[PDB]
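Take a look at the structure set out below.
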Amino acid sequence: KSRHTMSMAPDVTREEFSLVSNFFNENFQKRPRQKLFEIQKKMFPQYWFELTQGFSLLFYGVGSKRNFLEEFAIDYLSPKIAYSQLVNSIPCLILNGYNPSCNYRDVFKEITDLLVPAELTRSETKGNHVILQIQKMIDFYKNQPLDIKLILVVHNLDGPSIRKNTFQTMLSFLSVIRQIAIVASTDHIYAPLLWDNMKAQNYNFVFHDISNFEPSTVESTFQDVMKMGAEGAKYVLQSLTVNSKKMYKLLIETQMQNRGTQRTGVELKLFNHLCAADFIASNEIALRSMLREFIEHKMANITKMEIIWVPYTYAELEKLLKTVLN
Amino acid sequence: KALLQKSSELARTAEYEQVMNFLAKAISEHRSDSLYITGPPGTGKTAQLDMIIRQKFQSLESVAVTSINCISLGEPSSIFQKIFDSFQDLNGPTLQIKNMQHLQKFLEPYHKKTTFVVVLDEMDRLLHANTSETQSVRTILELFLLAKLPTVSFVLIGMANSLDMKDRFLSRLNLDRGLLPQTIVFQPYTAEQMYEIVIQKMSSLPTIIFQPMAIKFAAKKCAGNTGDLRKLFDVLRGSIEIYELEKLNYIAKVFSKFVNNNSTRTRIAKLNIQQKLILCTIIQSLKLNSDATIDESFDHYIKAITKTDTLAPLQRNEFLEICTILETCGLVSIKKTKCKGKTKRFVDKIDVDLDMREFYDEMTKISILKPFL
Amino acid sequence: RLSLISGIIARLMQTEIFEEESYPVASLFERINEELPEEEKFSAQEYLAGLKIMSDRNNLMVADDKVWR
Amino acid sequence: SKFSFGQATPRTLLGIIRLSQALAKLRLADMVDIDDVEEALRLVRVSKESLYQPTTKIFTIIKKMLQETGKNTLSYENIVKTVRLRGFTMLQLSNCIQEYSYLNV
Amino acid sequence: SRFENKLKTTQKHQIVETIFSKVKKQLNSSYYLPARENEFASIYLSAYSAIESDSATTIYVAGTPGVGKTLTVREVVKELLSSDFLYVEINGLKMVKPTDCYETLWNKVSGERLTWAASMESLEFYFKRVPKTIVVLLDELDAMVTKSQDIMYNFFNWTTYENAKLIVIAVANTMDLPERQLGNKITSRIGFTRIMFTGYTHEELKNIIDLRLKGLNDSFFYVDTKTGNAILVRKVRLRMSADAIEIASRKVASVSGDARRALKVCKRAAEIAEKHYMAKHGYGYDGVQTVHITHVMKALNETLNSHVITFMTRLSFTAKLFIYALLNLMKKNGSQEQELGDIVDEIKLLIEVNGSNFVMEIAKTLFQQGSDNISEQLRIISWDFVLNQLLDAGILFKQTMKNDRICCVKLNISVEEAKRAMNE
Ligand SMILES: Nc1ncnc2c1ncn2[C@@H]1O[C@H](COP(=O)(O)OP(=O)(O)OP(O)(O)=S)[C@@H](O)[C@H]1O
Ligand SMILES: Nc1ncnc2c1ncn2[C@@H]1O[C@H](COP(=O)(O)OP(=O)(O)OP(O)(O)=S)[C@@H](O)[C@H]1O
């Protein structure tokens, strides 16, 4: 099974990747991107009018929408609605769904403090009373004068914590209230698996496409691939004793004398004698103790001759030869 | 003769010259360079920064710069409590030290507008705390953010053992952000900066403090795997009492404690020829590389001793005592391993520190184990 | 030249004839002119300067001249 | 196994009894002592050994033997030499070798 | 302290101090040492320097239990009271929770009862602020290492402060402990002193016995012939045969080198002669005596020899019927672990494969206790009982399943001795 693999790739370090990535995402398709941004700007009065009807507005589409939501929520809408009702403008409570550390307790503790504490609602705070406390919020809000006092934003609604099911139903009861406007965005292709006709009854979602093919700068940070071990032990050797460099150099030679697999490895006895030959290893214990340091940071393997072999590729070890060992 | 060597056991370093350049704005009251000070362990690095700040505080203008040790927290609140302890004041502490935005209100000084720099000691307890991208990396993320607009900024100086922590940073943070960039490392001083400090730490000099080339010999042949030469002088301070007890001599005394029984003193452990027989009996049971019970070993011990009649078959209770004679010398270890039938039930699996190469030499001299091989 | 003659001393430090990292000066002379390589042995200062290069390579030391630590 | 041959039969026990009777007949005695059986068993075991080419006192004697060189030898030619002049046979000390190996001496 | 006044009572009706009673008084494990003589100095000269110079060091000793490391360091501090310190026995295993030792230290500086949290704050506040003396014994260090090493880092980080008036003394089980459980960052702080304690040797094991037998070996007692009471009518003597004491030494030094094990096997062998002396004359509880070699021959063997072989032949019939079926499956299949229903399948089959013989009086009783009225039992009589009896005995082992057929059974003792004891 001769497969080309990501290990057999010309790799790129940390500062080299992120800088040339920053060059593309700020200079690749710049002119048509704001050219799209001016086209969709005329839809902004249409969103203002429908949002008076308490409609949970939901934005789908390819690409990141994070920049677009923050322009649309903060600068455009939130002072426009305060001027049209008649003083600080309408409070914006974003929810970063790409941040996995969102819970149901903490954000709702913000909500009841963002909303009015007209009564002693801490008396009803008791043991899951969250649905209980919001139910007492809802029926009171059915008989209030209709005006928006809060707009909340939920970025990346299919996020790693917001897509949890006890959190989803929590947002469902918020959306039936007329005083708050719910402007959220998702990115998943299976996002309408999240809602049944029970929740969408509470939601009354409407949909709009926004596809600007954004790079998702902030949304790439928490995500990881093998760019983010061959690269792990690449830094430990840069800070050690000078003898460990030499005893790894003698290790890496005869382990690449023969991918870097088990079969190219060496026996412990002769390697003790080999590192006794260059006046390096005194005995087995002095060898093994500064070999456990290569073991503790998982920089070498052993299987069974008593074969110690390096788990990095054929291409990687000669890169480890000519750069850091030399 | 005691008082010369009673005093033996107790600007100054050539690494302090680096950090004053790295604190080049700390005497002009501006924000200094970006300080993430790491190190391989034992390299003096805990007391290294402690040497700098104590020389900073004894030198230094209103003077208030505090340092706390992150050991017993697991949680980012009470650090911002301990910076309040240099004020000797009173406030509402709990909310202000909890949230990211709550720290920002705390950074408005009172008496004379001297900027503050914090020192985070032993940051690796919080790095190597609870799960990374949930709490601890977020804790790392939140502390290194210095986007504050006045020059009164909480400059971090944190420290760590293992150097994986930089690659653990997110790609936004690695875009030249905060205290990142100057990853000032400290290679372990072989003898060329640490021994000379010992020389100046021999300011009060006795006459016979030994041939110093042997001290140089001590430094050269300890620098294979070491970081603390005063502690490796604390092994000279033990051997200097050896020449008081007798009214690298000791490293020679300590390695023969560790190297032996495989080459020579294996037969010291087995003066009994049956102890030689029972030691080969363990390795013959190791063919089935299983949980090597004291019974499965006793199974192969009987079924071989009925074939070759070298001795009578002995008791299991005798088999219990004889394998413990193999135990106390340090050859074979016994552990109560896992079998999960009814409860966590403990059968005893053994493990041998001998090889067949170091076996075959000591058995060809005795042709009575030669039937057994 | 220098790698081979020290390489004999490696397997001759593998045995306990020096008993420690200490070794006498007569232990050297019974391990150069007694052992296998003939006429490679340099002058009285030169292979005595040759063992300095090993000390400069920090693998073996010279001390208390009747012995060497 | 590999070097084995035959098994123990009751005819061999009867032959051991007959050889002990022949050894007692050669000493012209009316009774069979303990010295004949230990000689006959040694005879029948050394007859096949060429293919490879009452205890406390004995323990005390071994200790006395040790009080000279301190040697734990496996097979004996000069330990047994101080035993036959006393009154005990070659078979009693033969058990004292194996038993005592449990003392690891 | 307080209640030892209340632990005393009055009426003590003249207890008979026999011959071997006064032996066991000094054969108690309580009351300069011969074996670890010079190593006492190696601790003390390491300790005397730091004490009279106001520093902070660490001393690490290891060894198997029974070698005096509980004892020797107590003898270090004991003479030091004659010549500035606060002695604490911070035992590891005597702490219920591992954090509870923190409470003791803050208690043993001023007398306050504070948090393990709140203690170590003020402890850290002590160890870097006080202008200028504390001896602490961190015994049995396997206990306080287990959770996440955050406790063990503290106890050596306090040593690093040059303004810390503390002297720590660690005593472990193994020298390996800061290399197979701790990190290297602790292993830098542990130092490289590493004073090894070996076992005792059998010559010194003679030299430790007579220290207890100082004023009583081959001495004389004053005895009335009526009650068996001895006083340090006859005037008798009691001698100890030193060769039997020697053969006690040559075993215990061989297997363990344990100083409790040497004393206690002499203590066990002492009371064997006690009851045999009381058997022959009967002085109850209200020419020249000795202790034979034959006493320590039994008592040393009494440490070894078992009874599970004697237990098995003294069990019930259906117990021995059970194991004989169980080895039959293990030689049929060679899988050492048989399903429970197959054993019930076998004990049915092991009836009729034997002939029509005693077996019928068995087979009548094996399925009904007489009583031809009630019969036709599927599994045998008391089959739950013997299987429960073999379970709590430790001979058998049966994994937990609600199915009473496919639950596996595993042997727990060696199956050959099970085969061997079955033969009787
Ligand atoms: N160059 C030096 N100058 C002055 N004191 C030194 C020097 N090197 C070592 N020391 C002292 O010897 C000690 C040995 O360092 P350690 O504290 O054991 O290691 P460290 O200081 O904890 O750094 P780590 O292990 O990376 S946290 C230091 O704490 C100082 O007290
Ligand atoms: N050299 C000795 N001289 C006199 N009595 C001794 C000697 N060695 C041990 N003992 C006694 O035997 C007891 C054995 O306890 P220790 O050996 O001190 O404990 P230990 O070796 O630490 O084993 P532990 O505590 O379970 S780790 C001591 O309490 C003394 O009563």
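Using Swiss-Prot numbers, chain B covers 59-68, 80-129, 163-349, 387-512, in order.
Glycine residues also receive a Cβ, built from the backbone N, Cα and C atoms like all the rest.
The feature ATP binding site is assigned by Swiss-Prot to B:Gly108, B:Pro109, B:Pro110, B:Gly111, B:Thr112, B:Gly113, B:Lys114, B:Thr115. In three-state terms derived from DSSP, B:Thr115 (ATP binding site) belongs to a helical segment.
Close to B:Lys114 (mutagenesis position) in the fold, though at least 6 residues off in sequence, lie B:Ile106, B:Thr107, B:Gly108, B:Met261, B:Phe288, each with a CB less than 8 Å from its CB. According to Swiss-Prot, the mutagenesis experiment B:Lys114 to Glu carries the annotation: Impairs ORC1-binding and leads to defective association with chromatin.
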Sort out for me which one of B:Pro110, B:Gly111, B:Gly113 has the most neighbouring CB atoms within 10 A, since those are the binding-site residues we care about.
B:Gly113
Proximal to chain E - recorded positions among B:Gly108, B:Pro109, B:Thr112, B:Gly113, B:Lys114, CB under 8 Å:
none
Across all chains shown, how many C-beta atoms besides its own are within 10 angstroms of the C-beta of B:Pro109 (ATP binding site)?
21
Select from the recorded positions B:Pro109, B:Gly111, B:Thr112, B:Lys114, B:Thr115: which have any Cβ-Cβ contact with chain A shorter than 8 Å?
B:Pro109
Taking only same-chain residues 6+ apart in sequence, whose CB is under 8 Å from that of B:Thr112 (ATP binding site), what do you get?
B:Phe288, B:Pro290, B:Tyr291, B:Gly329, B:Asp330
B:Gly108 (ATP binding site), number of other Cβ atoms within 10 Å:
22
Please report the number of other Cβ atoms within 10 Å of the Cβ of B:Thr115 (ATP binding site).
20
